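Undergrad: Quick one: the structure is below, and I'll ask about it shortly.
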Amino acid sequence: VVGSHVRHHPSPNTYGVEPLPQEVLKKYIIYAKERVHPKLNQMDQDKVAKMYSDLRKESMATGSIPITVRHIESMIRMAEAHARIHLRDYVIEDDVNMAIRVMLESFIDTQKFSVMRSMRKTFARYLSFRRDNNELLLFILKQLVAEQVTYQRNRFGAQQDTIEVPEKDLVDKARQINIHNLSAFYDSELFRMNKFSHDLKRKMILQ
Amino acid sequence: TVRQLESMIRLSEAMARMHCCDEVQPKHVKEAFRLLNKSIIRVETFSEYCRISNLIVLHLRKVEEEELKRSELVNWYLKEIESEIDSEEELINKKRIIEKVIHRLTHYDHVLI
Amino acid sequence: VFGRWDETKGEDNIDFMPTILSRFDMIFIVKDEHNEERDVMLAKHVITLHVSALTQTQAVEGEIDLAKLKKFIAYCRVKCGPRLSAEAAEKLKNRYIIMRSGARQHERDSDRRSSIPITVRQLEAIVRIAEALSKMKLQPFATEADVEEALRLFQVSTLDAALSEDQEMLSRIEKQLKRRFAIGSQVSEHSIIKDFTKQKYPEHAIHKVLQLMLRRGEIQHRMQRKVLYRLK
């Protein structure tokens, strides 16, 4: 915000390589709308049916806001949208998986705390399509840091100058998510972006 | 919110205009920050009860998620406080206070079952 | 009223007064019958429809075109209108008397005013449905088969809506569970299942009651999904 204010006086942060210019984006949108019509001749009905049945069963097991047919249709629409992005005349498994992930995220985000947590724990398989393990580890580390900061603020009455967390808890949670290596996460750019440091002398993570 | 940040920038610019300086220096920012802090007024109703309740909730939720009874909770809290209480009178007073607070939380506030 | 139907509550799920409900000839109730095998059929049917919408638009088995059906309906409505016969009238009289007596007996036994009453308007509705069925065949007089079909439809819709043994048995299970449970006590699901199977009640009813209680929020899970505890 301050940079934007300073730049506009009267007198590259994302992982993407290069954003497209606005005119090229407009031309791409026009061309995709005009000349792309994806077809669903290669859909896999069995997987969708099994996923819908499992979703309905577990939603009723939780007992709040069951899923319906409508979402599936929306999923199909999203799939076609993805097929329009790549100019594919036929929809493939990648678009279907992306639409499934988006629909499941949207459905889960609307539930209350306990139900949302249970659904997120249960459906980790579908929500992890084309995701980054570094992002998940960062989320775990953020949760641990937030818990530690909350405890410190509640007990001491004020924040401390440094935040530390043992590596063993993160390793155990990664094992729970079936991750056994964290060297790449330490060497990842996300680790440095959030100003985290790893100390092997004490086997700790400091922020 | 960020609107407060924009207001701080505007107040710094206003102070710079008032002092006729051609650039914004940290004095103006400090003055704007002080004025914005003095604008905000805290609500008067109690903090100790909230802190104790938050600590109890955090401990119970951590226990539930990682893998006790009321007596176990009280014993754990006293064990954690051990380094903070020097006399038996203060210890028993705090024990009675936490017992009453736990009873209120379980029965009155319905926070704990 | 609550957003989703509650089978055990029976009545009070309809906010409309009985006066406006008496005007309607038939009332249908649809519920989300959750079957594992049924959902796969629906999903496959939807996907097949979406796929085949692009290529072919043809009648499945002798289905009439929309324009042809419209013109045929208009022609039938304009052309002729039938009326009832004596034997069908006597049969409908007997059936209506029996239905009204049964409804009165049910209201007296249940000790609660039914939100869907039965009156002369229902008899006129049955007459009208029989007349429509006769009109569908352009016959000048209705037959007993049309009256039987109209009575079957009126039963399946209205009597099912109003009388809404399965539900009474579910209510019995609900009352028994409420009496057995206590506030703050924990119960294992296996114990409930064993206790109600020793009473020879179906397991599906118990599971449905448990799901409804979970929806209401009375029952919560303490340790994974094995042991439940009662809340309010």
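Chain B is numbered as in Swiss-Prot; shown residues: 617-661, 717-738, 743-788, in order.
Going by what the header records, the deposited coordinates were determined by electron microscopy, 3.2 Å.
Using the three backbone atoms N, Cα and C, a Cβ is placed for every residue, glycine included.
Copying in the features that Swiss-Prot gives for the protein in this structure:
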type: BINDING; residues: B:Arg619, B:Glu622; note: ADP binding site
type: MUTAGEN; residues: B:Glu757 to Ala or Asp; note: Impairs interaction with CTD1
type: MUTAGEN; residues: B:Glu763 to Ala or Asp; note: Impairs interaction with CTD1
type: MUTAGEN; residues: B:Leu766 to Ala; note: Impairs interaction with CTD1
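Map the listed features onto the structure and describe their local environment.
TA: When other Cβ atoms within 10 Å of the Cβ of B:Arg619 (ADP binding site) are tallied across all protein chains shown, the result is 7.
Every protein chain considered, the tally of other Cβ atoms within 10 Å of the Cβ of B:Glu757 (mutagenesis position) stands at 9. DSSP assigns B:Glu757 (mutagenesis position) to coil, not to a helix or a strand.
Under DSSP, B:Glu763 (mutagenesis position) is assigned to a helix (H, G or I) in the three-state scheme. The Cβ of B:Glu763 (mutagenesis position) has 8 neighbouring Cβ atoms from other residues within 10 Å, across all protein chains displayed.
Contacts of B:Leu766 (mutagenesis position) defined by a Cβ separation under 8 A and a same-chain sequence distance of 6+ are given as B:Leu753, B:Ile756, B:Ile760, in order along the sequence.
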Undergrad: Counting only residues 6+ away in sequence within the same chain, which have a CB under 8 Å from the CB of B:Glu622 (ADP binding site)?
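TA: Counting only residues 6 or more apart in sequence, B:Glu622 (ADP binding site) has no Cβ neighbour under 8 Å.
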Undergrad: Give me the CA-CA distance between B:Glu763 (mutagenesis position) and B:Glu757 (mutagenesis position), in Å, as a whole number.
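TA: Given the Cα positions, B:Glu763 (mutagenesis position) is 11 Å from B:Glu757 (mutagenesis position).
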Undergrad: How big is the Cα-to-Cα gap, in Å, between B:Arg619 (ADP binding site) and B:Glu757 (mutagenesis position)?
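TA: Roughly 45 Å, rounded to the nearest whole number.
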Undergrad: How would DSSP class B:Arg619 (ADP binding site) in three states?
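TA: Helix, per DSSP.
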